Amino acid sequence: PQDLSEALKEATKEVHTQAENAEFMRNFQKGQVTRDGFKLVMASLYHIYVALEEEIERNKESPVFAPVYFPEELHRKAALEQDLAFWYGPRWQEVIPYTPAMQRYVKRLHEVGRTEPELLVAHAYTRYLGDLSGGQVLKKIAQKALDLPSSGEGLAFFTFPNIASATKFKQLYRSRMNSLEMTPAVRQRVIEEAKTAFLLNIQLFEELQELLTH
Ligand SMILES: C=CC1=C(C)/C(=C/c2[nH]c(/C=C3N=C(/C=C4\NC(=O)C(C)=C4C=C)C(C)=C\3CCC(=O)O)c(CCC(=O)O)c2C)NC1=O
């Protein structure tokens, strides 16, 4: 559907729904999340965002990504470092898990950023705007399900400090993404990569649930 954002929304409708219906995610949404479950999602995000930001930095000047380069408004690496220090302690870096599901997500991010940068937009869009859009709801759900201590740390990931209005930001981001010049072949691959992004998350949810039970 003409605008890239709309074509993405239509093509990923099924996989997006499946991501929401995935047991671990479905449960998180229903308020059924444990401290162990929550810590794993946080470790996962840390790995994903380290990888994504590394590739964004490498391709920030390229006309195939520049329009969507918003370093100050969206970077999450530092927020996640801050959160992990609280969830895993001062030695979090050497104690956080790094499972195969997380590894294959990181792997794809690096493949894209290194050889197919024109597809990096698909991951940035789905990861950043998805996290930005549902951050406030999952934050609250976690607050009452986790029963955190009043130490003012651990949930910075859910707050984008340099974005005053999420609604106006997403509008600017969408406009910038729709502004990208793409040949027919390029576009179809970006759409396919968007599906890939949702599928990597769905596989991650499956593994996290598996680790919790077993
Ligand atoms: C390409 C990126 C991408 C996909 C496919 C993803 C899907 C996705 N992320 C979600 C939220 C979420 N799911 C968890 C986390 C998990 N969720 C993850 O995508 C990852 C990688 C973890 C880590 C194990 C958290 C913390 C949120 C809220 C994200 C936020 O608002 O900061 C849910 C519901 C969000 C809502 O009520 O708030 C879905 C279906 N979101 C996206 O941004």
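For chain A, we keep the numbers from Swiss-Prot: what you see runs 10-223, in order.
Every residue gets a Cβ built from N, Cα and C, even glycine.
Its Cβ placed at the centre, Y134 (heme b binding site) has 22 other Cβ atoms within 10 Å. The heme b binding site annotation in Swiss-Prot covers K18, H25, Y134, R183 and is backed by experimental evidence.
DSSP classifies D140 (mutagenesis position) as helix under the three-state reduction. The Cβ of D140 (mutagenesis position) lies under 8 Å from the Cβ of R85, each of these being in the same chain and 6 or more residues away along the sequence. Swiss-Prot lists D140 to A, H, N, F or L among its mutagenesis entries, and the accompanying note reads: Inactive as a heme oxygenase but active as a peroxidase.
Taking the mean position of the Cβ atoms of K18, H25, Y134, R183 as the heme b site, the remaining same-chain residues with a Cβ inside 8 Å of that point are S14, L17, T21, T135, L138, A203. One residue stands out among the binding-site residues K18, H25 for having the most other Cβ atoms within 10 Å of its Cβ: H25.
Taking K18, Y134, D140, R183 as the candidate recorded positions, the subset whose CB lies under 6 angstroms from any atom of ligand 1 consists of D140. For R183 (heme b binding site), the Cβ neighbour count at a 10 Å cut-off comes to 19, with all displayed protein chains included.
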